[PDB]
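**Student:** Okay, handing you the structure first.
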Amino acid sequence: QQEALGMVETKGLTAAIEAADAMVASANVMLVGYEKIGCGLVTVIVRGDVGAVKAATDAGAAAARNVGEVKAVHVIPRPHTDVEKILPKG
Amino acid sequence: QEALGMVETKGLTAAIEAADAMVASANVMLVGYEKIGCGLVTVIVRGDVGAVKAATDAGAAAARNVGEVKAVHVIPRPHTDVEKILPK
Amino acid sequence: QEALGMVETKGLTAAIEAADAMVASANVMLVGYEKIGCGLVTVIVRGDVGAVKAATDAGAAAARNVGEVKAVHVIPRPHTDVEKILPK
Amino acid sequence: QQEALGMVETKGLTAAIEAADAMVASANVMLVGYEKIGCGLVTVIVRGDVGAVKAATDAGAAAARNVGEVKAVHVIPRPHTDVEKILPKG
Amino acid sequence: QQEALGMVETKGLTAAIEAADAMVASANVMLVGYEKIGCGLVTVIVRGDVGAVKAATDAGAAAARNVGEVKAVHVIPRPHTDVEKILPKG
Amino acid sequence: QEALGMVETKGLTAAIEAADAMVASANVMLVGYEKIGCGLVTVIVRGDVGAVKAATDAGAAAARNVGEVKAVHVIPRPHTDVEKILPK
């Protein structure tokens, strides 16, 4: 019953924006937000159906890797508290 | 009895994976995140000593597949009350 | 048609030079700056695809004489509305 | 007449929290606070009787060194303006 | 009709303050402000007549280089939108 | 006559030791601290040129036993009024 969670972390904001844009191409994936965490790292987070999020994060990481470095790509299909409990800030 | 668990990662994504696993792996409450620079993020949980011990281990393990884990530690009973010592 | 342009620099001064040149070099609106740590600064502009393409090229070029350029990129049409995807 | 001042600086928050916890074991030592200063550095600060603070900072640094790196341990026995003048924020 | 824009970027705040002080020696140069951008980098910005700003930034960089590292010195003689449009915060 | 003194350290603790010593070592007022990233902290004092000169020397010396000192400098008379040039 929980939406899935998708992350793409990049070094560089531009890569993260490219990532985000690509991830939201598919209209069933909502962009939760960015998170700066220092030393140029930016984490783009998206919510949605497991398969969509899977496809989106892959698409996002792919888009991003042509613009700057990609430090992580990960999907959490069934978050264990509410998405909001486990996230810090949209 | 009641305790504090930490997993510190380089990368937010690793920390989120850590957090999710820690909640999944035992009856522990997720206190929260803390950014401290250069991509380091500290996930913190409260709960029963054994649960927290199991959760932090599970969290660090999950996390290590996503990014780097810089620390894993449990404080089995904090010397001011369990959250007094946290800054958050 | 309508688009997004980015020039990321190490150094604020390089980013300001970049911004100034981007505005000079075509009919493009300067959205703004974003600091993301360790001296990295991302200048962002909106406008017509070709203008933004020309501006980002001009901006990166200007900037490279002042400090390091870490990225130059154009998103010719952003998939939420042009500013929806930006955090600023 | 001034309380003494104790510092333990660590790379890593977890080390600093361990440090703080250990330092406050002794009920005559008050924890002033944490200070993040970048690149993972965190400074734990405590106030109290000179001897207590001496003992606490030593205990804290010790606790901490098993969890992450310790970058400084220092005691200022008699601060020269008020503790509050010389500190930035609790 | 636009004022010119002068920048001196330093690693170290002390260098930047020395830079700023030197730049404002000449009464026809207004100090816009500082900007921290991470990893010890600080950007001092000044506004004024093209020649003054030219002279000031040179003087500032010079002063600064004896105190810490100078990462950039640059003058934009005729900013293309208003100075305020192209700047982030005084 | 009236002046500005700076000691920049890597580490807050070194900066606090520096500050304490600077106040101890002469008739100088402590303006304040400034964090600027990667553990760098700049302690600033105002006062009589000679006092500030003596204090900054004393401060840097104290500090060097605790952590790294990145800069020591005195501006004997600031060209806008003594605090105008500071950002704090």
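What you see of chain E is 2-91, where the numbers are those given in Swiss-Prot.
So how was this one determined? The header says X-ray crystallography, 3.3 Å.
Cβ coordinates are placed from backbone N, Cα and C, and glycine is handled just like the others.
The following feature annotations were taken from Swiss-Prot:
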| type | residues | note |
| --- | --- | --- |
| MUTAGEN | E:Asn29 to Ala | Subject to propionaldehyde toxicity, makes about 75% BMCs, shells are wrinkled and leaky |
| MUTAGEN | E:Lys37 to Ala | Slow growth at limiting vitamin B12, wild-type at saturating conditions |
| MUTAGEN | E:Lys37 to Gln | Improved growth on 1,2-PD, makes slightly larger BMCs, alters accumulation of PD metabolites |
| MUTAGEN | E:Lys55 to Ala | Slow growth at limiting vitamin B12, wild-type at saturating conditions |
| MUTAGEN | E:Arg79 to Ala | Subject to propionaldehyde toxicity, makes about 70% BMCs, protein shells appear wild-type but leak |
| MUTAGEN | E:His81 to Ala | Decreased amounts of PduP in purified BMCs |
| MUTAGEN | E:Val84 to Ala | Decreased amounts of PduP in purified BMCs |
| MUTAGEN | E:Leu88 to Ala | Decreased amounts of PduP in purified BMCs |
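Tell me about the surroundings of these features in the structure.
**Tutor:** Counting every protein chain shown, the Cβ of E:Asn29 (mutagenesis position) has 12 other Cβ atoms within 10 Å.
E:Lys37 (mutagenesis position) is surrounded by 19 other CB atoms, counting those within 10 A of its CB over all protein chains shown. Taken residue by residue with DSSP, E:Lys37 (mutagenesis position) is part of a strand.
A 10 Å cutoff on Cβ-Cβ distances gives E:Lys55 (mutagenesis position) a total of 16 other Cβ atoms nearby, all chains included. Classification of E:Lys55 (mutagenesis position) by DSSP places it within a helix.
E:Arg79 (mutagenesis position) falls outside any helix or strand according to DSSP and counts as coil. For E:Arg79 (mutagenesis position), other Cβ atoms within 10 Å of its Cβ number 12.
Listed in sequence order, E:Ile87 are the same-chain residues at least 6 apart in sequence whose CB falls under 8 Å from the CB of E:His81 (mutagenesis position).
Long-range Cβ proximity for E:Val84 (mutagenesis position), meaning a same-chain Cβ under 8 A and a gap of 6 or more residues, is found for E:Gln3, E:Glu4, E:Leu6, E:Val33, E:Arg48. In the three-state DSSP classification, E:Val84 (mutagenesis position) falls within a helix.
Around E:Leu88 (mutagenesis position), the C-beta neighbours below 8 angstroms that are at least 6 residues distant in the chain are E:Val33, E:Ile46.
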**Student:** How many whole Å apart are the CA atoms of E:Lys55 (mutagenesis position) and E:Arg79 (mutagenesis position)?
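**Tutor:** Here the two Cα atoms lie 12 Å apart.
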**Student:** Reported as an integer number of Å, what is the Cα distance between E:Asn29 (mutagenesis position) and E:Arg79 (mutagenesis position)?
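**Tutor:** Their Cα atoms are separated by 17 Å.
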**Student:** For the C-alpha pair, I'd like the distance in angstrom between E:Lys37 (mutagenesis position) and E:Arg79 (mutagenesis position), rounded off.
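**Tutor:** Distance (Cα to Cα, whole Å): 24 Å.
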**Student:** In terms of Cβ proximity below 8 Å, which mutagenesis positions out of E:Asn29, E:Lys55, E:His81, E:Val84, E:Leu88 neighbour chain F?
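**Tutor:** It is none; no candidate comes close enough.
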